[PDB]
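Engineer: Please see the structure below; I have some questions.
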Amino acid sequence: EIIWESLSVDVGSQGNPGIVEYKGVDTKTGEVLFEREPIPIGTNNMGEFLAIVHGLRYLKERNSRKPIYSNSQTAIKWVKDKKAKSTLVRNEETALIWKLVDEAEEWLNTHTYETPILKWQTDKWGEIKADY
RNA sequence: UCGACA
DNA sequence: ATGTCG
Ligand SMILES: [Mg+2]
Ligand SMILES: [Mg+2]
């Protein structure tokens, strides 16, 4: 019951909080469709969030109706709420990731999308295809 | 007091 | 170890 005609997204980090990146892959072929340059400090959930929103923008710009898979219950709820409820301290260190988070929320609040955001079922299907 | 997703 | 929600 994997919807193979989909985009899969994931975060990778070194530390948490720590250096965060993310990418999106074609679920069928594994081809890397986008990959964000590493952000010096962020959280896992911030990156999972940014990855979904990036995915929405990617698909919207390309007139694609493909769903997005994420394994993150947290990020899926933050996107649905249009609100990233991160605990990470907002200070000079974390300014870049908070800026990105702010700009993602703002995109969600200025655009429509129909993309279904689906939970990847890691316990049945193994690791999401975007995994680092 | 946990249970779960990362 | 930490970041998050139910
Ligand atoms: Mg993940
Ligand atoms: Mg993962």
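Chain A is numbered as in Swiss-Prot; shown residues: 62-193, in order.
Per the header of the entry, the method used was X-ray crystallography, 1.8 Å.
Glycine residues also receive a Cβ, built from the backbone N, Cα and C atoms like all the rest.
Here's the feature list from Swiss-Prot:
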type	residues	note
BINDING	A:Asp71, A:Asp192	Mg(2+) 1 binding site
MUTAGEN	A:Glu109 to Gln	Loss of activity
MUTAGEN	A:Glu188 to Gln	No effect
MUTAGEN	A:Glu188 to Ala	Strongly reduces activity
MUTAGEN	A:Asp192 to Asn	Strongly reduced activity with manganese. Loss of activity with magnesium
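Please situate the listed features within the shown structure.
Structural biologist: The secondary structure of A:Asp71 (Mg(2+) 1 binding site), as reduced to three states from DSSP, is extended strand. The Cβ of A:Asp71 (Mg(2+) 1 binding site) lies under 8 Å from the Cβ of A:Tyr83, A:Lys84, A:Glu109, A:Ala112, A:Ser131, A:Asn132, A:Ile189, A:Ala191, A:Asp192, A:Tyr193, each of these being in the same chain and 6 or more residues away along the sequence.
Classification of A:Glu188 (mutagenesis position) by DSSP places it in coil, neither helical nor stranded.
There are 11 other CB atoms within 10 A of the CB of A:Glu188 (mutagenesis position), with all protein chains counted.
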Engineer: At a 10 A cut-off on CB-CB distances, which of the mutagenesis positions A:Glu109, A:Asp192 has the highest count?
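Structural biologist: Most Cβ neighbours within 10 Å: A:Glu109.
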Engineer: So which recorded positions out of A:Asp71, A:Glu188, A:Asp192 are up against ligand 1, CB under 6 A?
Structural biologist: A:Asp71
